[PDB]
Structure formats: C-alpha cells, structure tokens
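One structure is given here, and the rest of the page talks about it.
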Number of protein chains: 4
Amino acid sequence: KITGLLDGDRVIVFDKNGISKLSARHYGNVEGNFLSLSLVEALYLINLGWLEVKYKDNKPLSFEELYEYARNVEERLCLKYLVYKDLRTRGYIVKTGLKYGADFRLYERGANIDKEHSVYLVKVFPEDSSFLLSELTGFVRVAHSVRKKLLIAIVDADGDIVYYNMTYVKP
Amino acid sequence: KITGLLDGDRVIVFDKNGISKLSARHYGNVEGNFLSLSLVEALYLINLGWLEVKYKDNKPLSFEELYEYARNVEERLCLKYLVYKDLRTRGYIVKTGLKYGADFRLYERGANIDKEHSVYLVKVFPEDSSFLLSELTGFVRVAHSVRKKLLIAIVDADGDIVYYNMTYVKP
Amino acid sequence: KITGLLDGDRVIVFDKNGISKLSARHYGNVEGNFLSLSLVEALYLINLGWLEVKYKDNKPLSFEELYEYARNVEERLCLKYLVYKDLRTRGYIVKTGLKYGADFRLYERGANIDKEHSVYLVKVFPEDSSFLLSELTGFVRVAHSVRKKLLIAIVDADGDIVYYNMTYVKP
Amino acid sequence: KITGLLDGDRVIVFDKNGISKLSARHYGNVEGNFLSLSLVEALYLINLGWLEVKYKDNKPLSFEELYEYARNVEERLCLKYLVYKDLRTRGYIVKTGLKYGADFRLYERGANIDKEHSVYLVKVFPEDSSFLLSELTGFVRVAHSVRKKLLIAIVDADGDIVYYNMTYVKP
Ligand SMILES: [Au+]
Ligand SMILES: [Au+]
Ligand SMILES: [Au+]
Ligand SMILES: [Au+]
C-alpha cells in the first residue's frame, strides 16, 4: 500500500516504486522526485485500496477522515468525486479540466497518452440546481474552440451519473 | 396582398385565392369556408409582405402592432416567432410540436405533410436565462421514443439563434 | 439517530450502521465508502427523526435550518419535498424521474427496484401559477411511450397536494 | 335549404319542416313554436349547406358575412367554432356547457334524448396562451362534481384540435 503525505490541497508520494506504479496508471503529476495527487484522486486511490494517506501522526487517515478534511478545502468535493470515480471506473484517464474551465478532461479509452491529446471536457452538474443556459452554451463554445467534445455529467437525485453530449448544429 | 382578420389567437383568410397561395406553401389551416393562420405565421407573412391583417375596423395593423398584440396573448411569442422565421427561411415546413411537448416539428423543404412524418422536433430557449436540466433531459427522451432528430434553438439577447443537439451517453 | 454530513447538494453518511438502515428502506446511494442522500431525502429523514445533519460545525442543523439551505440551492425544493414526503408516506419507493423529464418515478412498496420497473412517473406543479399546456402535453406523451402510469402532483398555496391523471383522447 | 333570420346572437328558424329536420339532429333549442340557433350553430349549418341566414329583407348572408357579424358579437368565435364543427363531424350532439362553465356539453355518440344525460364537458384552449393551473383544476372539480368527464379541447398552432381527459387520482 503506497504512502502519501497530506500537504494542504495535495497528497505527495516519494516511494520510488510507489510513484512508478501510480504514474503508470496516470495518477497525479510527477514533479521531480515526488508525485502530486489531488484530493479527489487520493480519496479514490484510498477507496481502491492502493494509497494510504497520513497527515499528522503516523496513523494514516481513513477515507472518512480525508473526506472531512477535503470537504473543507476543495469545492463541490462530492460532485467531483462521484463522477471522477465513475469515469475512472469506465476505464478513462481523468485529468483536471482546469485549463479549460471544465472539471475534468479525458483521453479516449485505450488512448496512448504519449502521442494522444485529451478528447472530452467534462463539467459536472447536480440535477436539482438551476443555472443560466449560457453556462452550457459557453462550454460548447470552449470545447469546440479546442477541437474537443463537451460531456455533461449529471449527478441525479439518486446519486447516479447520467452523461450527455451537446453540440452545435446547422439545420 | 392577402388580407386576414385578426380573431383572438388566429387570423382568418376568406379570399379563395389567398387560401390557395398560402395553402400551397403550407401556411395555415384550411377550414374550408376560410383558412386560418397562427399569430406567428401571420407576423411572418406580414414580414414577407404577403399579408395584411385587420382587427376591429379596416386599417390594417402594422407588423409591430400585430406583434405587440401577440406578445400580449402568447407568452413566448418573441422566441417562437424568431425561430419559426429562421427555419422557414431555411426551407423547412414548420408545424407545431405540441403533441411532443416541443415548440415545432419540421418537414423537409418539399414534403406531403399528409403521408409523411416530421424529421425534427424543436425546442426554443432564451440563452441568458436560468433553466433546469430536466427540461432538456426530457426533450432528448421524447425525441428518442418518437424516433426523431432534435434541435435546441437558443436565442441570445440580440435575437440570434444557435441550434444544438444533445444525446444521452454511456462513456 | 444516524448523522450525515451536509456537503453541497447531498448528505454523506459514513456510519456503516446507518448505511445498512437507510439502504434497506431504499434511501440514498451507497458509494461503497459512504452513502449519500439527496437534500429532499435528508429533510425527510430529519423529519422522520431518523437522521441528524451537521454542516461546517458539530452542531446539527434543525429541520428549518437544512430546509432553508436547500430552498436556497434548489429552485423547486418546496414542491418536490412536499410531494416526495407524501408519496413516501403512502409507501412508494420514490426515485428520480430525470431520465424522463419528470420529478420522480415510483415503485410499489413491495417492489424490488433492482429487478422491477417504476410504475409511475410524477411531475409536480404549484396550483396557483400560470403554465403552458405543452408542459403536460409532452409529459403525457413520454409517460405513454415509456409505457408508464402518470401523476400530475398539484400543490396549492397551503402546500396541499392533489394528484391528477391525463390521457390523450381521440373522440 | 332552411331559412333562418338573424336575431342578435341567435338565428331563428320558423319553417315547420325546417325545425323538424334540425330538431331531429338536435340543433338549437325549441322554444314556443320556433327554433333558436346559436351563432356558431348557424355558421356550422351554413357550412353544412343546410341553412341560409339573412338579416330580414336583406339577401342571405354568406359564411364570411355572418362570421364578420358574429365575431363582433360572440367571444372566442373562431375557437368555439373550430372545436364545435370537429365534435359535430365526429358524430356528437354538441350542446352548450354554459350551465357548467364549460364551452360545450356532449352526449354519447348519437342516440340520446332528454331522459339521457350529457357525458362530457368541453373546454377549449388555444395552445400558445398560458393560464393559471387553477383554471384547469377548477374544471376537473366541476366535471367531477356533476359526475361528468372533463374533455380538454386544444386548438394547436396548426389549427388542429387535440383532446385530453383529465381526472383525479388517489395514489
Ligand atoms: Au454531491
Ligand atoms: Au421577436
Ligand atoms: Au416545503
Ligand atoms: Au381561433
């Protein structure tokens, strides 16, 4: 069970092999002799039984413990977490979509991250919260501007994720 | 210049010829003793310069006059008029989509609205407005069950339209 | 008295015991490491006396507290809560009807929702508010195509509910 | 061709046989020795080719002429006429719904007298006009109250008539 260190909004890994294992599956970003995982990533790794996270004492935090800490640091933690876990489970390599204002950005399944770029821009939405339609049309424009497809991930009232693809059309 | 009689939510045309001209291009409904147009159809034909609409006396009502009347009696006249005019201009035969909870239903440039079925289901939305996802989520469903393509026409504050498609997806 | 964590749009339950209890009576979603309830669900459970909810502090929110929070993050929280509580009380297993553009989808009290299909599709409305018929008209349609019974829940100003059915008719 | 005399909002038929034929199909009400027809009824009968209305000495009026008159007399003329004609065409004995707040009251298909009651109450609605939902629920109350079925007749944007039945439900 690889070990990581709770450092604010990130979790660091230094074990040489621990970092090699996680970099292979493409988790977090490698910065020198360290690997930086996001809080959602660490939670999912913990859930997978691969990662172990300690903060203060030598006693590693529990999923609940890390959740309690992250919910007060990250925003929409549960929203991003449920969906991230889903996509990871669907076989996707999920990476931040921050650069495009999106929640995530994904590579095709089975994509060679080496030569391939990301294809989907993902934006998560809770079913029961209304918002400006321009919020959506805006993402369709950004996605399109970067030759990427927009993926709307809805977390319905039942806690399940429903995905929709939205695009421009010329009747 | 075909003249019509504004009566509530529709315009009545008695001129046997105007009834042929309009019916030819699929505008309005031929009751037999007359042909009746919707307020949006009337506004459009006035705009084309084909129609003249009288209300209580003889002096025909200006486009803006008829337009103000319709805005007052029909909630989303602005939206519907705008998208209808646009799709009618693209050559589509624009009919009501009420049976499907939609704004319009379209038929290709030349089609016998009789033995043929509509190919598109259309829903109009002002862009700068808040909305709930179920409004779109239900539309995609209905379009699906009735095996028809869908168009989500979004009109921005400037009155411009951008059509979008939306499809359910399992990543 | 199970205790959950208010986290945006949902409530997280970590107690393996509450997870079993809630899961049994079909409440929330079991992510695996936790179970999450929707805001409407949590409100109902607080009201039922089964649950306790804590936000950014160890002091549980009162029903009126969580309720106000929810009212603020969800447009129609009032309507949906009222109808959810009522149908749940009647013994139905109330789930989301998002996929059909509806508020809820219902299963019989003795239904095995894993093997069975929902028998009702529900749409809620505030009685003393202006509406457009295409709002019911499309609902009737979807309900038909997906071969399900429908319920139009109409809540009056006092919050009292009356259910109505609607059927297409060819006289 | 039966003759009737325009009398305000009614068309009176005095002919002995004329009255006989119309009364057989159940048109108008029989008061004194004559037969009083409604403006929509008279318009329909003219459309049928059965009636000939004229204002006193003047030459008989054309469908357009009577409509021209009637429209500046009766309300929702086009609305009520479009539905009435349709229901009459479908083989129904369409009578007023006035005593119930409905537009029309219908008698089962076609063999009912005075010892036989009306089965439906009909309320016509133009598709693109919004109204308070309480208006609909009000008609369900009246219909139900008088042990009758409420028929919602919608004149859609295409000029066609769509019918829906609305009733109470106890889930
Ligand atoms: Au969440
Ligand atoms: Au407009
Ligand atoms: Au409430
Ligand atoms: Au009309």
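Chain B is numbered as in Swiss-Prot; the shown residues are, in order, 9-179.
Recorded method for this deposit: X-ray crystallography, 2.3 Å.
Any Cβ shown, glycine's included, is placed from N, Cα and C.
Annotation note: B:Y115 (active site) sits in a strand segment as assigned by DSSP. The active site annotation in Swiss-Prot covers B:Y115 (among others).
Among the sequence features in Swiss-Prot, the mutagenesis site B:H125 to A is noted as follows: Induces a strong decrease in activity. Secondary structure from DSSP puts B:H125 (mutagenesis position) in coil.
In the shown protein chains, 11 other C-beta atoms lie within 10 A of the C-beta of B:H125 (mutagenesis position). Marked as active site by Swiss-Prot: B:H125 (among others).
Per Swiss-Prot, active site is recorded for B:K156 (among others). For B:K156 (active site), other Cβ atoms within 10 Å of its Cβ number 19.
Applying an 8 A CB threshold to same-chain residues 6+ apart, the list for B:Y115 (active site) reads B:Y100, B:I101, B:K103, B:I121, B:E124, B:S126, B:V127. In the three-state DSSP classification, B:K156 (active site) falls within coil. Counting only the Cα atoms, the space from B:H125 (mutagenesis position) to B:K156 (active site) is about 9 angstrom.
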